[PDB]
Structure formats: C-alpha cells, structure tokens
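**Q** I am attaching a structure below and will ask some questions about it afterwards.
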2 protein chains.
Amino acid sequence: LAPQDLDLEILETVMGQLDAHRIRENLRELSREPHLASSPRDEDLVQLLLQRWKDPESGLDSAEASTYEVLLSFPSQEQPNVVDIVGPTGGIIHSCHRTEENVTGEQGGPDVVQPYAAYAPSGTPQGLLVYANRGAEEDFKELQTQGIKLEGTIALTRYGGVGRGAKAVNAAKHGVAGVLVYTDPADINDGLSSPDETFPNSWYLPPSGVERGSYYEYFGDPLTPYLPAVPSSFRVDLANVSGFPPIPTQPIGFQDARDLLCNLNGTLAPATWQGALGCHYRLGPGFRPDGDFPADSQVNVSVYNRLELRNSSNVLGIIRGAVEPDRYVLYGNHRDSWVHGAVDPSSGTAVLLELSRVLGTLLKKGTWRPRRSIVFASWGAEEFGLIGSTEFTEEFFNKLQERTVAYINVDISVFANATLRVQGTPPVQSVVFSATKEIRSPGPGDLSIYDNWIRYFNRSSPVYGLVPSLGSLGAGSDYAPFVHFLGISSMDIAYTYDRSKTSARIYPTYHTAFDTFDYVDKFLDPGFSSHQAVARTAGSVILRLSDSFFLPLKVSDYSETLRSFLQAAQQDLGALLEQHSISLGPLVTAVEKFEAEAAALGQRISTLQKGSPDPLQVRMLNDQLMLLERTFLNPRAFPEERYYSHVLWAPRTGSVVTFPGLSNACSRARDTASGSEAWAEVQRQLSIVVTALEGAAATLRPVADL
Amino acid sequence: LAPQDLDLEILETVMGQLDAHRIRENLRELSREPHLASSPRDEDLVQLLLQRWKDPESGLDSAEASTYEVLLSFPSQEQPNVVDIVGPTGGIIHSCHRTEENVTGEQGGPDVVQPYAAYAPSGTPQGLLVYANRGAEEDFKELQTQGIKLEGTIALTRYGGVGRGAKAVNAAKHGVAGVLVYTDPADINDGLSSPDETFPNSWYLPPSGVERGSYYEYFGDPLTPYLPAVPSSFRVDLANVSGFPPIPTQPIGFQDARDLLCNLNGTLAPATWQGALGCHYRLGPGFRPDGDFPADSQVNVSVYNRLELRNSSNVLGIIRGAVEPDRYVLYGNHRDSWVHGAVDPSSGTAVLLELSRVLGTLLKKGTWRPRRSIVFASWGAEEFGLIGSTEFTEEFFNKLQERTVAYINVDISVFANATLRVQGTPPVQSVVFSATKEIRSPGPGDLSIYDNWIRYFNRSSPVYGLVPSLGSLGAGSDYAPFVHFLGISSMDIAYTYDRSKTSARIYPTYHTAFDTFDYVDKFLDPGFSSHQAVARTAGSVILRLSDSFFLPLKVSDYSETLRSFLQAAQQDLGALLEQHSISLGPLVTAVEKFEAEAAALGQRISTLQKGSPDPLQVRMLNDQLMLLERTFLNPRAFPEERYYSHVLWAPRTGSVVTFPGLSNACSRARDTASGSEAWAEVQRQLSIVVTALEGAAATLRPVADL
Ligand SMILES: *[C@@H]1O[C@H](CO)[C@@H](O[C@@H]2O[C@H](CO)[C@@H](O[C@@H]3O[C@H](CO)[C@@H](O)[C@H](O)[C@@H]3O)[C@H](O)[C@H]2NC(C)=O)[C@H](O)[C@H]1NC(C)=O
Ligand SMILES: *[C@@H]1O[C@H](CO)[C@@H](O[C@@H]2O[C@H](CO)[C@@H](O)[C@H](O)[C@H]2NC(C)=O)[C@H](O)[C@H]1NC(C)=O
Ligand SMILES: *[C@@H]1O[C@H](CO)[C@@H](O[C@@H]2O[C@H](CO)[C@@H](O)[C@H](O)[C@H]2NC(C)=O)[C@H](O)[C@H]1NC(C)=O
Ligand SMILES: *[C@@H]1O[C@H](CO)[C@@H](O[C@@H]2O[C@H](CO)[C@@H](O)[C@H](O)[C@H]2NC(C)=O)[C@H](O)[C@H]1NC(C)=O
Ligand SMILES: *[C@@H]1O[C@H](CO)[C@@H](O[C@@H]2O[C@H](CO)[C@@H](O)[C@H](O)[C@H]2NC(C)=O)[C@H](O)[C@H]1NC(C)=O
Ligand SMILES: *[C@@H]1O[C@H](CO)[C@@H](O)[C@H](O)[C@H]1NC(C)=O
Ligand SMILES: *[C@@H]1O[C@H](CO)[C@@H](O)[C@H](O)[C@H]1NC(C)=O
Ligand SMILES: *[C@@H]1O[C@H](CO)[C@@H](O)[C@H](O)[C@H]1NC(C)=O
Ligand SMILES: *[C@@H]1O[C@H](CO)[C@@H](O)[C@H](O)[C@H]1NC(C)=O
Ligand SMILES: *[C@@H]1O[C@H](CO)[C@@H](O)[C@H](O)[C@H]1NC(C)=O
Ligand SMILES: *[C@@H]1O[C@H](CO)[C@@H](O)[C@H](O)[C@H]1NC(C)=O
Ligand SMILES: *[C@@H]1O[C@H](CO)[C@@H](O)[C@H](O)[C@H]1NC(C)=O
Ligand SMILES: [Ca+2]
Ligand SMILES: [Ca+2]
Ligand SMILES: [Zn+2]
Ligand SMILES: [Zn+2]
Ligand SMILES: [Zn+2]
Ligand SMILES: [Zn+2]
C-alpha cells in the first residue's frame, strides 16, 4: 500500500544478473561485419534488436522500428579517392595508400568503406602542399602572416583542435583548393608509429589506420533542419544546403602523412605544431630539393564522394510504467559504425542488449514493473551527425519535452578499463554518485566505482568537498538534441583510460578499420568486467530514476555551475563591460535568486520526505525537478547555430569560461567601437541569461507564491 | 474522502452572490476620471485593486503589483496636434476641432488626452488631400491606377478594414506625406450624424468623438521583443525599433472629415468607398473650385507626439489550490483606458472586482478552496499594445507554459445587452457551453444564456448539430500572448448587440471621450443585468476549470477546425499545389490521426470516469488535455511576425480560409515561377502544419504506446 519507491532488492538482483559473458558474445555478433548506417548489415542489426526486444520471455512490453530518409555521403567503389604526388606534366611520382592494410585479418576487403571525409565534395584539386597544423583559423592566419601564398594549395592538417569540416571551411577562406587530414602519432600514440608498436601488438593506431567521420558543420539530417525527415517532408534544395565542407577533403594514414610532411620545404613550424611523424615539421609551400621528390611536384587530391538519400532506422522499446507511465526515463545508444565499430558503438550496444535483457526478463516474470516508463533506443546514422536521435526529437518534440525525466546515453561503453567517466548536466550528478557508491569497481583494491573514479577525475565543490567531476555535454553523441534542443537533463556514462599513462586523444583505433572485436577482447577490456561495470552503473541510474517515489534529481547542484560562470564573468569581463555601460548587477541577482530558490525547494522536499505525502504532492515536486532543465532554453539566443537553444551549454568560442552566449558575444565585440551592433548583442546575450535564470528560479519557488 | 470535484452547491452560491449593484458602483469609481496607462489615476486604480485583493475578509490569499518600464507615446499638452487648411503661402484658411466637444460634461478638461495616433511620429507635412478609403494596399493601388499623384499628399482614410498603423505604412509606400483617420457614420452609426441623433441622446458616436488607439504594428513593449522590460535589461536602439508608422498620422472627428472629404475634387470614388458624411465621395487630389475652399489649398497636419519610457504595473492576485496548486486557471482584464474607459475596459474591471470579491469572501469564510489555483490579473498598458500581459508572459514563460490550464479574458464585459458572444480556441468550447446552459439570460423570455446566444451567433457542427459559434482569437486583447506565444487554450467572454439591428463596427463611443459611466448606465446595460450575466458565465467557467477532478477541456473539438481548414485547402488550393508537385496526402493523414487519437482519448476518459480512479491517473489525463494546445506552437514558422507561433491562429492574409501559414504562403507564391523560393516556402509551411498535427496526435495517444 505505500507508494512505489526504489526497491533495493530489485536493484541488487539486477546488478547481480548483468553477465559479462553475455556482453562479450553480444559484442562478437555486433562487430563481426562492418555496419555502416543504411547498409544491409545495419538492417540485420535493426532486426536483431527487434527480435531481442520482442522476445516473449526476455523482451520488453513493445518494440518498433521507425525509419527516416536522410541525406548521407559515401565514396565510390568504382573510382576510389586518391592522393598522388604529380610532376609538371601530370605524371604520377608517388601514390598514397588507399585504405587500411590487412594487418589483423579484417581489413582490405570490399565490405570496408574506403577512408573518406563524409559530406566533403567530389573534386580533383592539385597544388603545392602546405602544412596548416590543426586547420584552425589561427593556423591559416599564421601561414598568411608569414607570406605563404595559400591560394590553390593543398593543406595538410591533423585531427583535433577544431571539428573535421571546420578544417576545410577555414582553409577555403584563404583559397586553399583541397585538404588532407591525418592523425599524428604524437596526438594518439604517445609518439609511437611502428607496426610492432601498434595494433595487433598494442592498443595503438597502425600506420595505415584512418579516422573516418562526419565533416558536416551541424548535426541532424542536412536536408531537414527543424523538421522530421519523414517521407513527405519539406527538404532544403541540395543547392541551398548549409554546412558542407566547401572543398574536397580526404583523410590519410600517418605513414602517408610522414611522406608528405617530412619532405616539405620552408620555415620550421612553431614548437606547438610539431609531432612524432619522425622529422622536424616545415610549413611549405612545396617540397624541399634535397628530399624524396622534385621541388616542382604538386599534390593531387581526387575525391569522388556522392551525397545520397538513404533510409535509416531507429529501434525503440518500452517498459510501461506501473504508476506514472507518462514519465519517461530514456536510455539510448547508437547502432551504426564506420567499419566494425567494436568499441564505437558496439561496446555500448552490447551493454544496451544485456541491460534490456535483464530488465525485460524481470518484467516478463511478473517480478517487477517500474513506477515510470523506461524507454530504450537504438539510434541509426549517428556517425553522420546524430541523425536518428535528432530526427526522433523533431518528430516527438512536445511529447518528449513534457514527459522525459532524463536521457541516459552510452555510446562507447569502454574506451579502456582504468576508471569511470561521466558527462552530464548538474541535475543528474546526485543519482550517478548514489549509484556508483554501491557498486564494486572491477579494478584493484576493493574500491567502489565512485572511490576509484575520484582517483582519476575530481574537483573541489564548496558544498561537498572533493568529488568526481562530471564533464559538460557538447555534441559528441546522441545526448546533443536532448540537452541542447529539448532541454532534457542528460548523462553519458563510459569506462576510460588513465591520462597519467597516455595522452591519447581518444582510443587509438577510433573510426578506423582496426576497431574490431579482438581490440576490445585483448586490450581494452579482457574479461569484460569494465563493460559490466558500465552496465551496472547505467542500470542503477535507470532504476533510481524509474522507480523512486521522489525523483533523485538535485537541481540545487546547478548553483555551483551558475556561480562559477558568474565569477568568470565578474573577474574577466566585468571591467570591459562597465566600460561599455553594461552592468552584471542583474546577473548577480538572478544567480542569487536561483541559489536561494533551489536550496529552499530542496528543504521543502526533505521536509515532505519525513512523512507519508500524497502521490499528487510528490508528482508536483517531481515536475519542478525534471522540468527545471527546460527553463534554460531560448530558441532565439543562437540564430547562427542550429539546434542549440540551451543558454548554458551552447558551443563557446570566446576565451572567458562563462555563459557561452555572453563569452562569444564579448569576444566578437571586444575590438569594435562603443555603440556597435556587436556591443548591443553583448547586452542581448546577457539579458537572455538573466531572463533564463530568473525564469528558472520562478519555477522552483513555492508554486502559488506571487 | 472522494477527490475534490465540481461542487454544484458552491457554484450556485457563487452565481447567486454576484451583485449587479456592486458592479455598477465599481464601474462608477473606475470610470470617474480618465485613466490612461502610467497616469496618476492609473496608479490610484492599481492601489484600488491591491486594497480589494488584500482585504482580510473579502480578499485573496495574496496580491502584488509588478512593474515594467515600457515605451509609450503621448501628444504634447504645450503644442497640440493640429490639422489646418492652408493657402499657397502658408496662411491658415480653416482649422479642424482639436478634441471632443464638452457635450456631456466630461470632455475638454486637461485630464482628457487629445485625440492622437499613439506611436505615430512628430512631423509637419503639408500637401494636397486625397481620399484613400480604408488605407488598404488595394485602396492606394486604386488611386495610383487612376493616375492620381500620391507623392507628398495628405491621405484621408476611415477606421476599419486594416489595422491603424497599417494605413500609414501602406500610404508611405506611395510617398504619401501624412495620414488622417476618421470613423465614418455609415460604419459605426447606421448613417446617423447629428447631435440630436447621437450620445447623450443614443449610443451613437457624436460628430466630435475621435477613436484613439495604438498604431504600433506588433504587440508587446516596442523596445524589448522576446524579453521582459525589467530594470537594466536589453532594449533595442530607438533607431532600430520596427513597427512604428513611418509618417505622421492623426485621427479626427467625423465633422472635420465631412468638411474635408465633401470638398474634394475629382473622380467619384467606387460604390464601396462611399459613406454617410453627407455628400458623394470623390478621390482628390485637392479641393473642388465650387466648394468651400480655394482649389489651390493644402492640408497641413502638425503632430508633436513623443515616445516616452513609463512605468506600468500589473496587479496579480491568487487563490492557492487545495490539491493541485501548481495548475493555474488564469482570469485577466486590462485596467488602462484611452479616456474614462467606462465600457473599455472598466466594464470588465467592474466584473473582475465583483467575481474576485465573491470568491475571496467564500475563501475567507473557510467555505471553499478550489482544487487548482485561480490567478487573477489586472493588466497594465493594454491600450498601447497588450504590453502588461505580454511582458508577464515573457517574464514567466516556462512556469506559465508548464502549468496553465486556460486563460480567461474579459476586456469589455458589455458592448450592449442583446447576447453573449465568446471567442476562444476549441478546447474551451465544451465548458462555456456547460456553464451557459445553467444560467438564466437577463433578456426576454425565460431562456438560458446558451439558448439566447444560439439565436444570434450559431453554426452547424457535424458532431453536435446547431450550436453557438465561438469566434477565433486574433490580437484584439490580452489573450493574444497567451494563445499565440505560450500556446495556452484561451477564452474571451462578453455581452454584445444584435447585428440584425445595427451594423456598428463596435459600440460607437469606443476609444473616445464619450465612453463614460452614463453611456453604460443609460444605454448599454441599464440595471447591469448583462454585466451580471458575464460575471456568472466567467465565474462558472472558472470554477468548472479550477474545481473539477477531470478537466472540462474537450480537445476532440479541435477536430472540426482541423478538418474545415483541410477541406478549404483541398477545395481551393489542391489543384494549384498539385501543379507544383506539392501533395496534401500527408496533411490528410495528419488530420485523420488527430481525429482518431483525440476521439480515443475522449473514450478513455469516459471509461475512467465510470469508476473511482486514482488522483495520479486523472492528473496524467488532465496533462494531456491542457498541454495539447502547446503542440501547435512553432517559433520558426512565422519569422516575419512577432510572438505568433501558433500555426492555427497566426494572422491570415491569404484568401483561402485554411491553416494561415499555408494560406499566406500560397497567396505569395501564386504569382511566382515554378521552383521559386516562394514555392519552397509553401512546402515548408505545409510540412510545419503536418508536423504540428502529427506531434499533437502523438501526445493524445496512450502514453506508453510506440
Ligand atoms: C437593454 O438595453 C436597451 C437599450 O438601452 C433597453 O431598452 C431601453 O430601456 C430604457 C429604460 O432603461 C428606455 O428608456 C426610455 O425611453 C423612452 C423613449 O421611448 C423615454 O420616454 C423614457 O424616458 C425612457 O428613458 C428605452 O426606450 C429602451 N430602448 C428600447 C429600444 O427598448 C433594455 O431595457 C435593456 N434590457 C434590460 C433587461 O435592461
Ligand atoms: C584527483 O585527481 C588527480 C588526477 O587528475 C589525481 O592525481 C594523480 O595522483 C596520482 C597519485 O598521486 C598520480 O598517478 C598522478 O600522476 C596524479 N596526477 C596529477 C595530475 O596530479 C589525484 O590523486 C585525485 N585526488 C584524489 C584525492 O584522489
Ligand atoms: C585492464 O586492461 C589491461 C590492459 O589490457 C590488462 O592488463 C593486461 O592484461 C593482459 C592479460 O589479459 C596481459 O597480457 C597484459 O600484459 C596486461 N597489460 C598490463 C599493462 O598490465 C588488465 O588486466 C585489465 N584489467 C582487468 C581487471 O581485466
Ligand atoms: C505645417 O504647419 C506648421 C505649423 O504652422 C509649420 O511648422 C512651422 O514652420 C515654420 C516655418 O515657417 C517654423 O518657423 C515654425 O516654428 C513651425 N511651427 C510649429 C508650431 O511647429 C510647417 O512648416 C507646415 N508644413 C509645411 C510643409 O509647410
Ligand atoms: C442562427 O443565427 C441567425 C443569426 O445569425 C438567426 O437568424 C436570424 O433570425 C431572426 C428571425 O428568424 C432574424 O431577426 C434575423 O434577421 C436572422 N438573421 C439571418 C442572417 O437569418 C437564426 O435564427 C439562428 N438560428 C436559430 C435556430 O436560433
Ligand atoms: C586478410 O587476412 C586474412 C587472414 O590472414 C585473410 O584470410 C583475408 O583473405 C585477407 N583479406 C584480403 C582482402 O585479402
Ligand atoms: C588530379 O588528378 C585527376 C585524376 O587523374 C585529374 O583528373 C585532374 O585533372 C587532376 N587535377 C588537376 C588540377 O590537374
Ligand atoms: C625553400 O625553403 C627555403 C627556406 O629554407 C627558401 O629559401 C626557398 O626559397 C624555398 N623554396 C621555395 C621555392 O620557396
Ligand atoms: C526508403 O524506403 C521506402 C519504403 O520502403 C522506399 O520506397 C524508398 O525508396 C526508400 N528510400 C531510399 C532512399 O532507399
Ligand atoms: C463641461 O460641462 C460641465 C457640465 O455643464 C461643466 O461643469 C464643466 O466645467 C465643463 N468642462 C469644461 C472643461 O469646460
Ligand atoms: C478637378 O476635377 C475634375 C474632374 O471632375 C478634373 O477635370 C480637373 O482637372 C480637376 N482639377 C485638378 C486641378 O486636378
Ligand atoms: C520607474 O520607477 C523606478 C523606481 O521607482 C524609477 O527609478 C524609474 O525612473 C521609473 N521610470 C520612469 C520612466 O519613470
Ligand atoms: Ca530533421
Ligand atoms: Ca518585452
Ligand atoms: Zn559512437
Ligand atoms: Zn563514432
Ligand atoms: Zn480593452
Ligand atoms: Zn481599448
């Protein structure tokens, strides 16, 4: 007769049933063949999910596929992309490698998509080579400042620093004709480059491995901004599409990068532009007369990529809530990969299958039904730009915004096995702290997941003292439309490596044809105990959100973030702002009001917990908690971005670490004259934050107070 | 122990306590002096509301004023606006009257703001006069087509047809230098114009009466689009403000218009341009040689209006809900007038005071506390453009959007005493039908309010047969930001006149210095029984919404509207659309899905009503009903409009009576080539509607169905 609440016996049963061996075998099946979005293998995996989730003994209440027709991009099987060194008459002097070398048994066959830059256009530019570091605006500016002619050149860049497509966008502003991208061994392999030093001998990236990836500027289907890609939909004209790289762009292996960069002529690049290819790096243009190639040689980049409409499916599954079925706890993972995608995303999908098996099995026994609905999602086409998740948020925008408690994402479950790492908005911190305190870490000692985690990623809180840190959410996976466009509190959970033992930017075989089952089984997670730890963490978070009578969301945890952003503004912008007749006084007041009201709400919750409150009273409080995140949305704040409406977490390019709209506006206004449009936009961005925080505070106050 | 529900004994108590004499006395005090927004008398009325709502025996739980600093517009007391007829050197031949004649003892004091066009700029244009009918684009085009030189002219127009500011906008596209506006006796007085025929002898407009009003293009404070006009917040630069009339504009009495128009030279105006000033109307330019003025004479319009920032307050009051205090039934009325405002808005405020007295008194007795919160609002600065209500919606956007059941507006309670009229969105129809069936009409017979209403305004429903018709909501009062911007189901209730007995565009003394207590007391509602009838209707609607366990909102009533819009599109646009490869097929499907889902939801509610459902089950259903209106919002549908996001009720300028974005896009695209940007925008607007309806249907489905 007491209202349904978190049942710790159910929780422990679930934690104890998550089976590392089942996860391993899931991963073996998921990663056995390449599974690019919209491929026949992608469709086999859609059917696998459906079959698992419709099973009468271990399935969910229901499961269904939904399909969108979306604009993807592929290279040509008939005319491969090629990078050649050519002479004055067009004779080929040297050809780069076309695809990964069959080093581990799974590469080099027609199943493997050639490396390419998805959404980069076809073309056949040819010109003198330059080296442009990470291809940031400041990198091309450095070349220009040095008197290097950029018009008509081919620019070689390394992954990292700025997004994939941005390298081509920034190049093209200087009239660069084509772009090459490689991963520098300094950036991913702790400076190692040899066959014996790299996979299959270690987790490191082999010399022929090539990061594939989306080079589109935005996320979501390119043709249908703010509308779902259902067959009938308005589509932007292929000519009116914004966000494609403007020039042909092609990624290459670091062995091919070595041949190019280590032969360049000219000035030594800055120390910060150096790497581990094996030589000092020079800037170009062109090759050095004492090197491997004639100094009149050019680089020809021939690209044959096509844009192609394709069907991509999501698979949704649901366990209906027993008491509040119109509240959703959403747990999602993308399904599609660049090649075999054993790590990305199949390590997550293997966990998705195992968690959903345990809960479905428990559901089918009659042992349990959660208080709120649990919705499981297998997203399609994430590698092309979060397409499947984005289209879902556009199609079910209102139903999701009114009803979703939180979105839990597991993309890669395991980057390595040293430590948990979690990214998320502050309302979700408390529940993942709670969950990880009560699960044992698979690593040495006898620590909980939480006590191991804090040894790797921590911060000092004025409230709690030293605690594990939560990373902020950008657009690195399918949480992006949930947090930035729908304003749903979100979390992303993984296990990862120790940054004191490696500086790798990501696990080294990311997005290559060396991301295979053996890579995980031998190196990342032998025994699969880290996959199991992530499954347990995600399962415990999910059940705490789906079953607890009072929702375990602490909106008061946002106060530290707001205060931190306010302090950075006061310290680094306050004087500049004052010079322009712009006061931070209303912002101070709004942060103080949020702090006061979120604290008072937490005290009213604590007070009510001491008795036996009515279900409706708790539902009213749970609505204030879960809908708080929505108050930071303003769809007019960032008109030059797409989907970003959350005024706390939109991309920040300004140097001050404060509210991103304010930081970016001050950066743009800084050298403009008083009374400029750019200064007026600083005031607009500041008033957008103040209004958002005042409105957030107003939702946390007692609901019938004026 | 049963959940709180509508208590008919409380309802009848309340109906029986609403006192016509108290309403009359309220109105006497409210309209005793002019009460322009931000005037000292406006502030006295703020303090009156506060005192009434804080009374410990007859007040509410709490009441508070909130103030915004907003840009208003006023004429100059030191240099009145003047319209003169002048000779070739500037000598004044004739002067028009400056303000209403002191015909009833309340006009002509310095308390009475001079007639003027609020937000029209200062200037002193002078030119030949033309007559341009209602000042529509087509009216100016007619003049141009006839070879009339419009550059540098003064254009005389009559109120009606297009909005006030639009007359000036349309004039200025043709280089007109200044605009005069009058109300034609044919349009408001059934053709009568003499002193003995008009107030104080009848309800008709005297020859010196002048309609004041906002000539701003949008609503909300002009300086703070999409942000609340609070202290130290962003204001656009006076130079970059959109929406002001581009040229000086001045309204005049019809006696002055007679002197002007009846002396024009030239071609006889079209039949539909004629009127009752007492002559055949000609077009100009200039005056006829055989008339009162030399034919070389010009009209000089000198306007000295200023823009001025002013404080304007809202007063909010609340009765906290006993069970669901986080659900709001909002009842509002504006407080500010142009002059005495006895009809507009004080007849509404008199009702607001009496209804709030009755409920507050019942509350204080301990007799009753509503299930949901009732919020009462006295809006400031509505006459300048719904400013007080709009700023409140901006300030409390999220709290209002998540929690408001409906907004009930009473602006003018009584235009006259013949019949109820109600405007609102379909989900509110069923509750006003229920209320009005159980209250007696004050008129002849022994009819209910409902059975009297259907004799005047009716329509044939395929569901219900003949029923009273509900008008649609545009931007005629403070419901505008609730419905168009927040997406809250809204209603406006008034009593009005019999259109078979008069063709008056509105009650004739609207916005003049003849809108006085005696006008109401002697002509519109002697005995105040129609005011009482509106108070009962609003009170009954309010209690049904605030107290009922199941909310009396029938979202299935939307289906008739959707189907009617679809049919208009199929009949009048289908062929044109097909000729441009645009299919209505997805629209038909989306309408069908809404119809199906809304009907099935109604059946599930009916089923649940037969038992003793759990409060949480009913809260879930009530959320689906009240939040359905929100699903029609799309803040990207109408980028050229301000605040209009609701894709059903945005302004329609296209001739086809269908979804307004679609109607408007097809009307713009019709005279463009295949494959034009205008045709692409037709498809965008169509897909916006399809997506909205599919999303609406999705929220009405069983909440855990995939
Ligand atoms: C609804 O409103 C109408 C219009 O005001 C009311 O009818 C009017 O009632 C007044 C009395 O309040 C009548 O005034 C009388 O007029 C005669 C002239 O015929 C005059 O000799 C008397 O000194 C007196 O002032 C007025 O004639 C009458 N108008 C009409 C058209 O009937 C009506 O009573 C209102 N309904 C209710 C329920 O109050
Ligand atoms: C907080 O996190 C840091 C890592 O960011 C931990 O610092 C590491 O400490 C261990 C042992 O002292 C060394 O392996 C690393 O070299 C340290 N790294 C750095 C950057 O200092 C720190 O121990 C954590 N704090 C706690 C209390 O666990
Ligand atoms: C965490 O991963 C590391 C790296 O794979 C594991 O350590 C390796 O274990 C294999 C056997 O599976 C040995 O062949 C390697 O020599 C080990 N490398 C190092 C650096 O120790 C470690 O066992 C994993 N932890 C768990 C709990 O499985
Ligand atoms: C319309 O009438 C006004 C009012 O008489 C004229 O405005 C005056 O212009 C004179 C120039 O002779 C100035 O010296 C005055 O100070 C103005 N007076 C006021 C009271 O504003 C105006 O010039 C006329 N318009 C035109 C186009 O002739
Ligand atoms: C429906 O409303 C119309 C008014 O719009 C009513 O028609 C009026 O009826 C009476 C007498 O038949 C006359 O005073 C008016 O001249 C009529 N107007 C028109 C346009 O016909 C009609 O009676 C209403 N229907 C019902 C059943 O009450
Ligand atoms: C790659 O290596 C495996 C294992 O040695 C071999 O069987 C396979 O055929 C090779 N693939 C190609 C495309 O040559
Ligand atoms: C680059 O090589 C391609 C492939 O042979 C050739 O078609 C193209 O013309 C070359 N580009 C230039 C600029 O010569
Ligand atoms: C090659 O590099 C050197 C700088 O070391 C410079 O003097 C020379 O001119 C360069 N050659 C060309 C063609 O730029
Ligand atoms: C997507 O699937 C539909 C339905 O099967 C098919 O008719 C359509 O052509 C497909 N689109 C593509 C791009 O394959
Ligand atoms: C208007 O008329 C009344 C009533 O006769 C009179 O008392 C008042 O003074 C007049 N007002 C003005 C401004 O002349
Ligand atoms: C006045 O009107 C008549 C048309 O009746 C026209 O013949 C005459 O030219 C007009 N005078 C002027 C100055 O336009
Ligand atoms: C509005 O009121 C505030 C507070 O009293 C005052 O300081 C401000 O000047 C006022 N604004 C105007 C235009 O009167
Ligand atoms: Ca889309
Ligand atoms: Ca505003
Ligand atoms: Zn991934
Ligand atoms: Zn990936
Ligand atoms: Zn009004
Ligand atoms: Zn008005």
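Following Swiss-Prot, chain B residues are numbered 35-740, in order.
For all residues, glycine too, the Cβ spot is worked out from N, Cα and C.
According to Swiss-Prot, the protein carries these features:
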type	residues	note
ACT_SITE	B:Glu416	active site, proton donor/acceptor
BINDING	B:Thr258, B:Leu261, B:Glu425, B:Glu428	Ca(2+) binding site
BINDING	B:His368, B:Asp378, B:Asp445	Zn(2+) 1 binding site
BINDING	B:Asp378, B:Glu417, B:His545	Zn(2+) 2 binding site
MUTAGEN	B:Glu416 to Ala	Loss of enzyme activity
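Describe the structural context of each listed feature in the structure shown, including burial, neighbouring residues and relevant distances.
**A** Counting every protein chain shown, 27 other Cβ atoms lie within 10 Å of the Cβ of B:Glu416 (mutagenesis position).
When secondary structure is read from DSSP and collapsed to three states, B:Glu425 (Ca(2+) binding site) falls in the helix class.
For B:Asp445 (Zn(2+) 1 binding site), the number of other Cβ atoms no farther than 10 Å from its own Cβ, over all displayed protein chains, is 22.
Around B:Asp378 (Zn(2+) 1 binding site), a 10 Å sphere centred on its CB holds 27 further CB atoms from the protein chains shown. DSSP assigns B:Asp378 (Zn(2+) 1 binding site) to a helical segment in the three-state reduction.
In three-state terms derived from DSSP, B:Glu416 (mutagenesis position) belongs to neither a helical nor a strand segment and is classed as coil.
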**Q** Chain A proximity: which binding-site residues among B:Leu261, B:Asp378, B:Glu417, B:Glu425, B:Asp445 have CB distances under 8 Å? Answer 'none' if there are none.
**A** B:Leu261
**Q** Give me the Cα-Cα distance between B:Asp378 (Zn(2+) 1 binding site) and B:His545 (Zn(2+) 2 binding site), rounded to a whole Å.
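**A** Cα-Cα, rounded: 7 Å.
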**Q** Measure from the CA atom of B:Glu425 (Ca(2+) binding site) to the CA atom of B:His545 (Zn(2+) 2 binding site) and give the result in Å, rounded to a whole number.
**A** 23
**Q** Applying a 10 Å Cβ distance cut-off over all chains shown, what neighbour count does B:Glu425 (Ca(2+) binding site) have?
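**A** Neighbour count, Cβ to Cβ under the 10 Å cut-off: 28.
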**Q** Let me know the DSSP-derived helix, strand or coil state of B:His368 (Zn(2+) 1 binding site), please.
**A** strand
**Q** Using B:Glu428 (Ca(2+) binding site) as the reference point, find which of the recorded positions B:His368, B:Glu416, B:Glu417, B:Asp445 has the shortest Cα-to-Cα distance to it.
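**A** If we rank B:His368, B:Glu416, B:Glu417, B:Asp445 by Cα distance to B:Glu428 (Ca(2+) binding site), first place goes to B:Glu416.
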**Q** For the recorded Zn(2+) 2 site, whose residues are B:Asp378, B:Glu417, B:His545, find every other residue on that chain with a C-beta no more than 8 angstroms from the centre of their C-beta atoms, and list them by sequence position.
**A** B:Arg246, B:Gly247, B:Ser371, B:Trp372, B:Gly375, B:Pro379, B:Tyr544, B:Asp549
**Q** Listed recorded positions are B:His368, B:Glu416, B:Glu417, B:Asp445; which of them have CA atoms within 10 A of the CA of B:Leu261 (Ca(2+) binding site)?
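**A** Neighbours among recorded positions: none.
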**Q** To the nearest whole angstrom, state the Cα distance for the pair B:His368 (Zn(2+) 1 binding site) and B:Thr258 (Ca(2+) binding site).
**A** 20
**Q** Given a 10 Å Cβ-Cβ cut-off, pick out the one of the binding-site residues B:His368, B:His545 that has the most other Cβ atoms nearby.
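**A** Counting every other Cβ within 10 Å of each candidate, the maximum falls on B:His368.
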**Q** Nearest to B:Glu425 (Ca(2+) binding site) in three-dimensional space, by Cα, is which of the recorded positions B:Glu416, B:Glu417, B:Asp445?
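**A** Spatially nearest to B:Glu425 (Ca(2+) binding site) by Cα position is B:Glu416.
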**Q** To the nearest Å, how far is the Cα of B:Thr258 (Ca(2+) binding site) from the Cα of B:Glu416 (mutagenesis position)?
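**A** Rounded to the nearest whole number, the Cα-Cα distance is 16 Å.
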**Q** I'm trying to understand the geometry here, so how far is the Cα atom of B:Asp445 (Zn(2+) 1 binding site) from the Cα atom of B:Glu417 (Zn(2+) 2 binding site), in Å to the nearest whole number?
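**A** Cα to Cα, B:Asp445 (Zn(2+) 1 binding site) and B:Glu417 (Zn(2+) 2 binding site) are separated by 11 Å.
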**Q** Taking the centroid of the Cβ atoms of B:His368, B:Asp378, B:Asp445 (Zn(2+) 1 site), which other same-chain residues have Cβ within 8 Å of it?
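**A** The answer, listed by sequence position, is B:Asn367, B:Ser371, B:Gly375, B:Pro379, B:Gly382, B:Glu416, B:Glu417, B:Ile446, B:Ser511, B:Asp512.
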